[PDB]
Structure formats: structure tokens, C-alpha cells
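Asks: Please see the structure below; I have some questions.
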Amino acid sequence: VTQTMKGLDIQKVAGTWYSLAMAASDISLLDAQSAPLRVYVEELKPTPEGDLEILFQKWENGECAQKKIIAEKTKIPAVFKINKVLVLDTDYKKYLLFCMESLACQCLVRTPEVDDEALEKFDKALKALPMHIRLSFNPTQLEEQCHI
Ligand SMILES: CCCCCCCCCCCCCC(=O)O
């Protein structure tokens, strides 16, 4: 992944996000509801120290579970450690593209709407990468727990 966000201001990614689209290098990372990188971002909470707390949902044991993880800052503002989280691109107010790296990337949006522009930038960021599965969700699914 050789696309990072230059001048990323991590405080400005705070708040609500929707996992509009997901993509992975291997089908088994996203194919099942219980697939390991099938994670639905809920909210980003950057810390004063510039770490990133992530609230998300994950289908485990036949149900939609509320989850919390801290991604720690690095010397690079656009790269965090959990496994690396890279921020590819964001305009803060509509969309944010990220990857975790075996590789999974998402298109996050601020609202439960299909943002064609953001999905274009997403597919273009992926053009390069060796993705073998891509999912996207409709507005109804975006307002349900675990996008059911
Ligand atoms: C721009 C920041 C968005 C990054 C969101 C990272 C998503 C968190 C990945 C969670 C790892 C899965 C853990 C698990 O449930 O086993």
C-alpha cells in the first residue's frame, strides 16, 4: 500500500462512519458474516496523545457484537499499529479510505448514502492492490447492526 494521506489531521476524522465498501486480498477474509476482516466501523475517537480508538461491530458466535480497539500512533501520521492501519485518503466531511495489512481496505462515509465519488476513489486506490473480494452495502443495510 503506497497511497497514504499527506497532512492527515487525525483529530478531524473523529465521529460517526459507515463501512460503505470493503475489499481484501483473500476471499476468506470477507466472504462470511463471521469472516475475520468483516468489521463494521461505528465511530473513530482520536486521543489527545494522537492514538485512535475504534468502535466497530463484528459477527461472532451467531450474533452482532460491540467491539473496541486502540490503534497506536507511529512516527507517520497516516499509519497506526494494532498489524498496520494506513489512512489512504479523506476529506474529513464525507469519506475516508483505509487499509489494514494479507490486506483489507474500506471506504468509510459519514452518512448512510451510496457515495459514487468515494467508491470511484476507493476502486482507483485498489486498482494497484491485489484484491480478490469486494463488498458494498445499500442504505438499508448501513442502518442495521452488522449490515444485516
Ligand atoms: C481510519 C481508521 C479506520 C481503521 C479501522 C480499523 C478497524 C479495526 C479492525 C479490528 C480488528 C479485528 C479484531 C477482531 O474482532 O478480532
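All chain A residue numbers match Swiss-Prot; in order, they span 19-100, 106-124, 132-178.
The way this entry was determined, per its header, is X-ray crystallography, 2.1 Å.
Each Cβ is built from the backbone N, Cα and C atoms, and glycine gets one as well.
Record note (Swiss-Prot), natural variant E61 to Q: In variant D. The unchanged residue is displayed. One natural variant named in Swiss-Prot is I72 to L, and its note says In variant W. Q75 to H appears in Swiss-Prot as a known natural variant, with the remark: In variant C; found only in the Jersey breed. One natural variant catalogued in Swiss-Prot, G80 to D, is accompanied by this note: In variant A. Annotation of the natural variant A134 to V in Swiss-Prot: In variant A.
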Asks: Using CB under 6 Å from any atom of ligand 1, narrow the variant positions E61, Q75, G80, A134 to the ones that qualify.
Replies: none
Asks: Run through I72, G80, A134 for me and report the variant positions whose CA is within 10 Å of the CA of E61 (variant position), in sequence order.
Replies: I72
Asks: Using Cβ-Cβ distances, find the residues under 8 Å from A134 (variant position) that belong to the same chain and are at least 6 apart in sequence, listing them in sequence order.
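Replies: For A134 (variant position), the qualifying residues are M40, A41, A42, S43, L47, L48, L55, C122, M123.
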Asks: Between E124 and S132 there are 7 residues with no coordinates. Please give the Cα separation in whole Å.
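Replies: The answer is 6 Å, taken between the two Cα atoms.
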Asks: Give the sequence-ordered list of residues that share a chain with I72 (variant position), lie 6 or more positions from it, and have CB atoms under 8 Å from its CB.
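Replies: Non-local contacts for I72 (variant position): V59, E61, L62, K63, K86, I87, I88, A89.
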Asks: Just to be sure I understand the break: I100 and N106 bracket 5 unmodelled residues, and I want the straight-line distance between their C-alpha atoms in Å.
Replies: 5
Asks: By the DSSP assignment reduced to helix, strand and coil, which category contains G80 (variant position)?
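Replies: Its secondary structure by DSSP: coil.
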Asks: Around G80 (variant position), how many other C-beta atoms are within 10 angstroms of its C-beta?
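Replies: Other Cβ atoms found within 10 Å: 7.
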